[PDB]
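Novice: Got a structure for you, questions after.
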Amino acid sequence: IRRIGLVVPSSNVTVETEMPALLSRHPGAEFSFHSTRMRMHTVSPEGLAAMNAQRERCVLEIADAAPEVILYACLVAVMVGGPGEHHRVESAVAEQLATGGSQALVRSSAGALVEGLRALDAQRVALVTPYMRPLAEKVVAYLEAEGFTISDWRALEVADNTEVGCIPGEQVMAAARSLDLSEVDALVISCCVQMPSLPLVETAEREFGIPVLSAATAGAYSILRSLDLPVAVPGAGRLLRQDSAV
Amino acid sequence: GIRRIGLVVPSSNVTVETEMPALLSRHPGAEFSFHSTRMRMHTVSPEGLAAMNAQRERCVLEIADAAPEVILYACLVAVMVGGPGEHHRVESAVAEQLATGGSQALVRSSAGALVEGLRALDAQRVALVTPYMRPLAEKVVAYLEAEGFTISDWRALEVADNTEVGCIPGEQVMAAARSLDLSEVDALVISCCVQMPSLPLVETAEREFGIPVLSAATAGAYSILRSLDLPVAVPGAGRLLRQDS
Ligand SMILES: [Ca+2]
């Protein structure tokens, strides 16, 4: 049993749901999940700001559980900091654990997404997101700093975090179908930790004929690579079954 | 046996072609050949920089022709002036040019190799020496900050002529090192520029400062080795270049 530490916005309900679910289809490894929450309700530069300020407390709480990896699941709070903020966040967290002899590895949803995209050899990218436009635009800037080209994106503009957790798959699929994907390497069908997408990932891949992924499947990828386990997890798109194919 | 390295250099750049073979012919397990094409530039300003960069595609066909095993785009400041993550885009563009027309040569840029080498060292807190004008020096800093490094101090020698840069004494570079505070620093980038001479200074720097030092040239040397899947074991220049021994 591998203990995974989750740092999540208090109103987030989708990471604690999707991570266990797909990681339970792993061929030989078994996992357990352990959360600490940072208070946020409205996804705004101010909502993000007050949340992010709680990190120090959360890291301390979750390290008490001695997990093998900690996933800092606050994706948009990282990216609103702009170019390479996931490095300085992951670093800050590592530094903090180093103060107390924790052995935990660190990954973030922002890092993982970059990792999944690079694992795909993706250059041209499209994304679907529930954010307001100004925020959607920040996610896009951040990705372009990582070398990707955002050809097309969609922002459903749903600011209340609770409501984001309730976006139906059909709203998400429709936005995805409105996209021009002809010149696109990968579709990030959920660029948000909160917006559900899991039951969609595999089907979208089949329909669109290009790799599909989300913050969650990419988190699951990062996690698996960090614990040296086979990425051979079925039904969550090609990203997650790289070692079954090569 | 002999591994064909490609160099795409600024026309007035002199150091890359001196240092890259200097250190790389010090490998006990492989020998190398160097070959280049030139993008004209005389003034290291946003103007000349852009007009140099516009020459990339011609340069890259020219060198493909020789069929290098790796093509080093040899510009650092010319890459970093174009914004966070520019090296990815430039490498991608070159790479795509090559495949479009046969060549399988691997692609690396100094800017890239710099980060790769900082990262292989496990550096977070970095100090640096540059020849540049401050406005470009700050751009190089911003670029490295977006790559997740903390630039805790830097010197900027402020020498706009690329020829002046190359004629740059070890009196000056070594002096700047000693200038910077390094009591929190993990790695020295003793020269951020592929034009500014640094090498004789470098292996000593480490033994002097107790810390991993490097430069674009050495960092590009490291990156080349890794790309060619050769052991990194090159003398006289930092653990970075001798970390497999
Ligand atoms: Ca990067």
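In chain B, numbers come from Swiss-Prot; the residues present are 2-246, in order.
When the header is checked for method, it gives X-ray crystallography, 2.2 Å.
Each Cβ is built from the backbone N, Cα and C atoms, and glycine gets one as well.
So Swiss-Prot has the following annotated:
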type     : residues                                                                   : note
BINDING  : B:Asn14, B:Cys76, B:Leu77, B:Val78, B:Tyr133, B:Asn163, B:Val195, B:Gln196 : substrate binding site
MUTAGEN  : B:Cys76 to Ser                                                             : Reduces catalytic activity by more than 1000-fold. No change in substrate affinity
ACT_SITE : B:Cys76                                                                    : active site, nucleophile
MUTAGEN  : B:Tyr133 to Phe                                                            : No change in catalytic efficiency
MUTAGEN  : B:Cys194 to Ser                                                            : Reduces catalytic activity by more than 1000-fold. No change in substrate affinity
MUTAGEN  : B:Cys194 to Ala                                                            : Loss of catalytic activity
ACT_SITE : B:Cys194                                                                   : active site, proton donor
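For each feature listed, report its degree of burial, its nearest neighbours and the pertinent distances within the displayed model.
Specialist: According to DSSP, B:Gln196 (substrate binding site) sits in a coil region rather than a helix or strand.
Sequence-distant neighbours of B:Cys76 (mutagenesis position) (same chain, 6+ residues apart, CB-CB distance under 8 A): B:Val9, B:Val10, B:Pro11, B:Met53, B:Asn54, B:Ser110, B:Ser111, B:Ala112, B:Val195.
DSSP classifies B:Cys76 (mutagenesis position) as coil under the three-state reduction.
Under a cutoff of 8 A between CB atoms, and with a sequence separation of 6+ in the same chain, the neighbours of B:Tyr133 (mutagenesis position) are B:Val45, B:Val78, B:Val141, B:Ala157, B:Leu158, B:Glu159, B:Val160, B:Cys193, B:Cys194.
Here the Cβ of B:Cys194 (mutagenesis position) has 31 other Cβ atoms within 10 Å, regardless of which shown protein chain they belong to.
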Novice: Using a 10 Å radius around each Cβ and all protein chains in view, which of these binding-site residues has the most neighbours: B:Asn14, B:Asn163, B:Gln196?
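Specialist: For the binding-site residues B:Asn14, B:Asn163, B:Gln196, the Cβ with the most other Cβ atoms within 10 Å is B:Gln196.
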Novice: Would you mind pulling the DSSP three-state label for B:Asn163 (substrate binding site)?
Specialist: helix
Novice: For B:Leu77 (substrate binding site), list the number of other Cβ atoms lying within 10 Å of its Cβ atom.
Specialist: 30
Novice: Across the listed substrate-binding residues, B:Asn14, B:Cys76, B:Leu77, B:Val78, B:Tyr133, B:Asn163, B:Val195, B:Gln196, what is the farthest Cα to Cα distance, given in whole Å?
Specialist: 14
Novice: Starting from the Cβ centroid of B:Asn14, B:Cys76, B:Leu77, B:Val78, B:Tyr133, B:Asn163, B:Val195, B:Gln196, which together make up the recorded substrate site, report each further residue of the same chain whose Cβ lies within 8 Å of that point, ordered by sequence.
Specialist: B:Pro11, B:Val45, B:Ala75, B:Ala79, B:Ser111, B:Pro132, B:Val166, B:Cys194, B:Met197, B:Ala217
Novice: What's the most sparsely packed of the binding-site residues B:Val78, B:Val195, counting other C-beta atoms within 10 A?
Specialist: B:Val78
